[PDB]
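Take a look at the structure below.
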Amino acid sequence: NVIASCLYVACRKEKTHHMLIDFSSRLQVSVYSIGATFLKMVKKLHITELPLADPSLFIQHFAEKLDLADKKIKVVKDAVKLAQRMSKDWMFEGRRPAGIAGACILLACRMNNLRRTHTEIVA
Amino acid sequence: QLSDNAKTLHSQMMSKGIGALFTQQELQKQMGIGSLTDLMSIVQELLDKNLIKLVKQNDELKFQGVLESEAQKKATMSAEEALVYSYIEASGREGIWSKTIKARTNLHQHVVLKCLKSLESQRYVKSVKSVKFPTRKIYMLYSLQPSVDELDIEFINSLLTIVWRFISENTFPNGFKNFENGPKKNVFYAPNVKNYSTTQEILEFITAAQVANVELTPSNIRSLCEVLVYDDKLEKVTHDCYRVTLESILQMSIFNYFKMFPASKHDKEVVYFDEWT
DNA sequence: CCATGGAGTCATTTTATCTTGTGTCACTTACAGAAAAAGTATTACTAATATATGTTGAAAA
DNA sequence: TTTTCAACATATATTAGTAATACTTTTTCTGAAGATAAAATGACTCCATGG
């Protein structure tokens, strides 16, 4: 839980794609205990605001394992401006980002008329 | 018969059992009438049924009678502890130690710990930190503690300073330090005619107690006196005979480090015992 | 008193050893575990919130 | 039958107070050829007694 968050905030500040829920499954643990310890070392240190992630980053790496073909890049821009407006349309806030990202991907994918199941997305 | 030869072969054990020296040869010494694989089938099962045991020493392998106390004990013990536990009590006196159980059991230190701690809750083995260095925690039976260890730590001189005071009185008459010469007045008459030790008498004087301890042997007393031979508080003459060096005066040009004090400020000309080295 | 036996010293081999081996560019790439200390995670409480999550199941098509 | 709801619930985080236990850490703390030599070889000789 210590080396976890200590490794975490870094790749957070660099604004890359890595995710706490993703970060735990290296262990049997709960994505709470890690989250708890994390948010505590936010108190015992004093840390800047910068690490605010958006789906616009995660949709890149999520798109990688989607298989498919070159079209996804098109889908990428199809998804991106989608999610962007979704952030603008005001129903983005206060939600676990990885989920709404996957939702955007399902949309643009269907927008590009392919068949990819929900399981295949949440994987 | 399993139950019959079980109980009568337990009867030769509970009566005598040929002590600990009993090997399988003594079986044929008493009852050899049974066929080999049969008497051994029931030996094997009674050890499985924990009505007999086997000890590992010398030629062949030893057997002994065992009751349900330690039998239900070891059957209640885990498969880990199974060979471990009974192998531990093999010492029974001196105990055995951590890594030397690891090689014999062919386990890690990972697992042998938890079964030991299990035996700690069980309290059939106790942590013992012996004479040799306290890195050990050798383990003997929680019940028995015969061991090699006065004690190895302080309150030695506590009694030394007392015995010295008596030994002093044994030499010439008592202290007699007031004016220039009070001692001995030529040791009573003819100091030669007083031929005297302290030795054995110490033990009778040690009876005084006034301290928390047990008694002590003539042997260790001799060492107690050897120290004051080395400190040269007193003197070793003619075996157990002992005198004092008159260095009770040490209690209170020249030679006598005491009654002397250094200057040790300012002036740089002094005699150290270092700065040549 | 003298030839002898025994040893003590003193050349003499044969084994165990170590320093060398032409020059110049031009790139290249202290062990492990033991114990003590510090600190913490539950372990209950409301108590508001608002997602996730599961299931299920009920309700509808 | 399936789908949408719903709904039930339960974590999830704060701030506390305890108090006690258990549990991880950390921090001590020790149990290639030709000189050089070394030794076995052997002869020399002092020095022993005895017929």
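Chain B uses Swiss-Prot numbers throughout; the residues present, in order, are 10-158, 169-271, 292-316.
Heads up, header says this was done by electron microscopy, 4.1 Å.
Including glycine, each Cβ sits where the backbone N, Cα and C put it.
Per Swiss-Prot, mutagenesis B:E89 to A is noted as: Cold-sensitive. Abolishes interaction with BRF1/TDS4. B:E89 (mutagenesis position) falls within a helical segment according to DSSP. For B:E89 (mutagenesis position), the number of other Cβ atoms no farther than 10 Å from its own Cβ, over all displayed protein chains, is 16.
Quoted from Swiss-Prot for the published mutagenesis B:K135 to A: Cold-sensitive. Abolishes interaction with BRF1/TDS4. Under the DSSP three-state reduction, B:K135 (mutagenesis position) is assigned to strand. The 10 Å shell around the Cβ of B:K135 (mutagenesis position) contains 16 further Cβ atoms across the protein chains shown.
Quoted from Swiss-Prot for the published mutagenesis B:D171 to H: Cold-sensitive. Abolishes interaction with BRF1/TDS4. According to its DSSP assignment, B:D171 (mutagenesis position) is coil.
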